Every structure is written in C-alpha cells, then in structure tokens.
Amino acid sequence: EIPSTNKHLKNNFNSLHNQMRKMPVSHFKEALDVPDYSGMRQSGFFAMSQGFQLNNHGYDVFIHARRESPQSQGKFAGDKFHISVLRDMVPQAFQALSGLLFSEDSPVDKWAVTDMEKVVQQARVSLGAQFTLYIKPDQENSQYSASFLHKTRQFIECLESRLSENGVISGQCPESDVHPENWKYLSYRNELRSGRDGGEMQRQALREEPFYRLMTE
Amino acid sequence: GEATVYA
C-alpha cells in the first residue's frame, strides 16, 4: 500500500523475526562521564553529554536528550517506549540506566525523563512513564533493518534487567501502553496509531503492531 | 505540558 515503515515490517515480518533470533548478543559500552538525576535537572538551556544535547528549559515538564541523527537514518515512524518505576525511585532508576542511555552504542538517539520537581506527584508521567525512548527506522528509506531491531530489543531488555538487578520497584504503567508479562518496567505505544487515552481497544490494536510483536515474541 | 510526544 502506500509503502511505509510499517508496510515493510508486515511484508518482512517472518524474515526479520528469524534473522533477529540468529544474531549474537548485542554489546553496549556504557558511559561513565554522565550526569546523575540531579545533574540532569540542572541542564537548563543547554548541556552536553556523550553527544546528547540536553535541556530542561521549560515548556514541558521533561528534561530532553537528543544525539544528532545519522544522515543514513530514516524518519520517525511512531514507535516508542516508556519506562515506569516507583515515583520515589526515579533518581536511582535514572542513575542505574544512565550508562546505557548515554551509551555511544545505544540505538536510541532521543529520549526524555520527567523532571519530578515540575509535575504533581499523582501525574501520569509521575506515577509511571517517567522515561520515554523514541525509536526511528535506521535505513535511509525509513525501513527497519534486522540488525537494528535486534539491537533495540537487546537494549530494552538490558534496561529491564538493570532495573531489576537494582531491585527498583515498578511504577504505574500508562493506560495508553501495552507490555508483555516479562516486562516489569517497559511499555510500548505507537504515537501515529494510538493516543494517550487507554482502553482495551487501543491496547488490542497495539498488541498487533508488527514492531511490538518483533520486540516481544 | 505533560505530553510525551516526539516533537
């Protein structure tokens, strides 16, 4: 149909899944020279760490992180993840994940974390979904490569294990997202085909997203 | 102000 990133996943659904399941473990050299959560909130107008431009300048309640996109990279296709932890443990969770989030090997060029001092405690992005990781197709024609999907899945699974290994308590996953039982913190939604309001109907549609299935099955 | 959107 019109071709698009998702059309490609649908038509190469099994090829991608099979290629991914044959690849060797991904390795991410974690960064050490990174800010802690307090440092992140001090980003203000502008800060830099491992190539990620940081800012906590205002408008919204988040601290943003963005590394320059490769010329070979495609256009955002809606795929993204949230990370939900106990509200009280966001600073510790951030620190635990910093080495991966700022990694020169990370597949995620853009992400954001809630500034807990800018939101009310009972807020949707306060009780959970305190991190948002944006994914985009890695190939010039806006298609996902098997290599990149495997790397992304490996990365999200590393985030999961790091938080669990740190014994971080889980948060309240947003109604908008879906996640399998083995993801205790991560959740997913595609912003091109879903909104922020929950509903089993939207979760149902999301569960059928080829990208989500490739990330979980 | 609390929107997790990409833009």
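Quick note: numbers on chain A are straight from Swiss-Prot, i.e. 25-241, in order.
Cβ from N, Cα, C; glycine included.
Taken from Swiss-Prot as is:
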type	residues	note
MUTAGEN	A:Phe86 to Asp	Marked decrease in enzymatic activity
MUTAGEN	A:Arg90 to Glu	Slight decrease in enzymatic activity
MUTAGEN	A:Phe100 to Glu	Marked decrease in enzymatic activity
MUTAGEN	A:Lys104 to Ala or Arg	Loss of enzymatic activity
MUTAGEN	A:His106 to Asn	Loss of enzymatic activity
MUTAGEN	A:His106 to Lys	7-fold decrease in enzymatic activity, but no effect on substrate affinity
ACT_SITE	A:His106	active site, proton donor
MUTAGEN	A:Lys134 to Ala	2-fold decrease in enzymatic activity
MUTAGEN	A:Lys134 to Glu	Slight decrease in enzymatic activity
MUTAGEN	A:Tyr158 to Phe	20-fold decrease in enzymatic activity, but no effect on substrate affinity
MUTAGEN	A:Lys160 to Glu	Slight decrease in enzymatic activity
MUTAGEN	A:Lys160 to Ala	More than 5-fold decrease in substrate affinity
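Overlay of Swiss-Prot annotations on the structure.
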residue  : record               : DSSP class
A:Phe86  : mutagenesis position : strand
A:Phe100 : mutagenesis position : coil
A:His106 : mutagenesis position : strand
A:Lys134 : mutagenesis position : strand
A:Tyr158 : mutagenesis position : strand
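Counted within 10 Å of its Cβ, the other Cβ atoms near A:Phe100 (mutagenesis position) come to 19, all protein chains included.
Counting only residues at least six positions away in the same chain, the Cβ atoms of A:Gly152, A:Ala153, A:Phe155, A:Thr156, A:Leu157, A:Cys197, A:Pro198, A:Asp201, A:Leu210, A:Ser211, A:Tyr212, A:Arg213 sit under 8 Å from the Cβ of A:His106 (mutagenesis position).
For A:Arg90 (mutagenesis position), the nearest neighbour among the mutagenesis positions A:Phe100, A:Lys104, A:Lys134, A:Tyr158, A:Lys160, judged by Cα separation, is A:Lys134. Of the candidate mutagenesis positions, A:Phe100, A:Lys134, A:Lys160, the one lying closest to A:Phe86 (mutagenesis position) when CA atoms are compared is A:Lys134. In sequence order, the mutagenesis positions near chain B (CB to CB under 8 A) are A:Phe100, A:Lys104, A:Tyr158, out of A:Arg90, A:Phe100, A:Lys104, A:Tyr158, A:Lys160. Around A:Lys104 (mutagenesis position), the C-beta neighbours below 8 angstroms that are at least 6 residues distant in the chain are A:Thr156, A:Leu157, A:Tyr158, A:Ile159, A:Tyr212, A:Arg213, A:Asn214, A:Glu215. Taking the Cα atom of each, A:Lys134 (mutagenesis position) and A:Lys160 (mutagenesis position) are about 9 angstrom apart. Comparing the mutagenesis positions A:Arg90, A:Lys134, A:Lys160 by how many other C-beta atoms lie within 10 angstroms of each C-beta, the top residue is A:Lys160.
Other Cβ atoms within 10 Å of the Cβ of A:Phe86 (mutagenesis position) number 23 in total over all chains.
Residue environment of A:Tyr158 (mutagenesis position) contains 20 other Cβ atoms, counted within 10 Å of its Cβ in all protein chains.
Distance noted between the C-alpha atoms of A:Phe100 (mutagenesis position) and A:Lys160 (mutagenesis position) is 5 Å.
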